[PDB]
Amino acid sequence: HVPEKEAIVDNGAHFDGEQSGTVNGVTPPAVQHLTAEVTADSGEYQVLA
Amino acid sequence: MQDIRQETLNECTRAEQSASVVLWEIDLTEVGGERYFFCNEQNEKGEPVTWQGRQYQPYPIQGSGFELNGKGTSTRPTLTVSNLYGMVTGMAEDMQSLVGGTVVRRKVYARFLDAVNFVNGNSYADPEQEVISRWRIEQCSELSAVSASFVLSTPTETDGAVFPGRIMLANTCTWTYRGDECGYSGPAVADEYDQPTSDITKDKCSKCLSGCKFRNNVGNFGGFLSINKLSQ
Amino acid sequence: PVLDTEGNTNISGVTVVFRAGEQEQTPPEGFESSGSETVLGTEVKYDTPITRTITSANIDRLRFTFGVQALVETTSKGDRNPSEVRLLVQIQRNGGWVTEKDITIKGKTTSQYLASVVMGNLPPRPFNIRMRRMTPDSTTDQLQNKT
Ligand code: SF4
């Protein structure tokens, strides 16, 4: 036994979706405060990042 | 042990037995129907059998295959009912093929029926001696224009059920509406597709984050906001 | 384990919060969910403390980041010595400018070093926030302690 009023109810939207756009995916952001220092110790130049 | 009274057990020792009578009660209140009382046979007056004051009407009913066991599969006895004049089909077309109801089988001895079933009148009547079983209808394996066969099952039988009912979700709720976890009791605000309605007959949650935000119960959301656990 | 049989600590700063599953329980509070960062670079001076106003609906916690231009001190010979800088951060509580938190830095560095300190915004409604420098401004060019 099959009814005919099924394609109407089947062509119904899902639970909205609630945006869920790409925007950003898991990719980490840029590291902040990239300070680099120049020092003179033991008569030698050193740099620290 | 069984809840068998002393008198019926004592009677069930002698050689000259009485007549065994089986009566059936189909209860559909839990599903949306009524209580039907059936007996395979009628009294000597051509009248429905009177037991405990109530009446069981005659109708061809036959139960076969009652096998209680602890191992192997469960018990699935078969109940056969005559479908004449379309009487069974009438409720089957209405009560979703008699699925989910309860059946109660009571067996009694002849010498304990009500006095109105005998022309002389039984002086040994005792409307408290019977053996009772209950089962649930599982499916209507075959209902033709002359008969109808139902499969029975134990209420506590497990089949197709899993133990850890909890399921971890991302953006969908897991429980019902207003039942125990959605402690919402205010006016209707949303509907199936998250539309701003204020009518109570159409208030059903969409099982989303937006529904919770609409109903201000996001603190009671069952969907953990992980999502991105497998991408990284 | 983090504690042994005797009881003395075994690991460094570890914070653990446990909640048994029970209805209408309080949510966890140690960790954040969403943060809005606003950048407005300005230098705090001893004579003119810096004031800002906070006006938002959803307030749970507020984090202040503050920086130091340089801290190394050089004498006539040329030897490098660290110095001390102290700042006080205050907010509005029942109309009183009582000091909310302090900060003190002691370490030789000539780099623009920025640190962060968080606080729990218990007072509701838009309010005001300030910081004040306690170390007096350097007169010479030898001390570069600028915050
Ligand atoms: S989603 Fe939020 S509102 Fe809809 S049922 Fe689950 S908990 Fe109750």
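A Cβ is built for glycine as well, from the same backbone N, Cα and C atoms used for every other residue.
Features as listed in Swiss-Prot:
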- B:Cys173, B:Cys182, B:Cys205, B:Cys212: [4Fe-4S] cluster binding site (BINDING)
- B:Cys173 to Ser: Complete loss of tail assembly (MUTAGEN)
- B:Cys182 to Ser: Complete loss of tail assembly (MUTAGEN)
- B:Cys205 to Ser: Complete loss of tail assembly (MUTAGEN)
- B:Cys212 to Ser: 96% loss of tail assembly (MUTAGEN)
B:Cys212 (mutagenesis position): tally of other CB atoms within 10 A of its CB: 22
Other C-beta atoms that fall within 10 angstroms of the C-beta of B:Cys205 (mutagenesis position): 23
Number of Cβ atoms other than its own within 10 Å, given for B:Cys182 (mutagenesis position): 19
Alpha-carbon distance [B:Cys205 (mutagenesis position); B:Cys212 (mutagenesis position)] in Å: 8
Cβ-centroid neighbours of [4Fe-4S] cluster site B:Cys173, B:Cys182, B:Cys205, B:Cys212, 8 Å, sequence order: B:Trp175, B:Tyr177, B:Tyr184, B:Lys207, B:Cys208, B:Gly211, B:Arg215, B:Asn217, B:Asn220, B:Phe221, B:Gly222
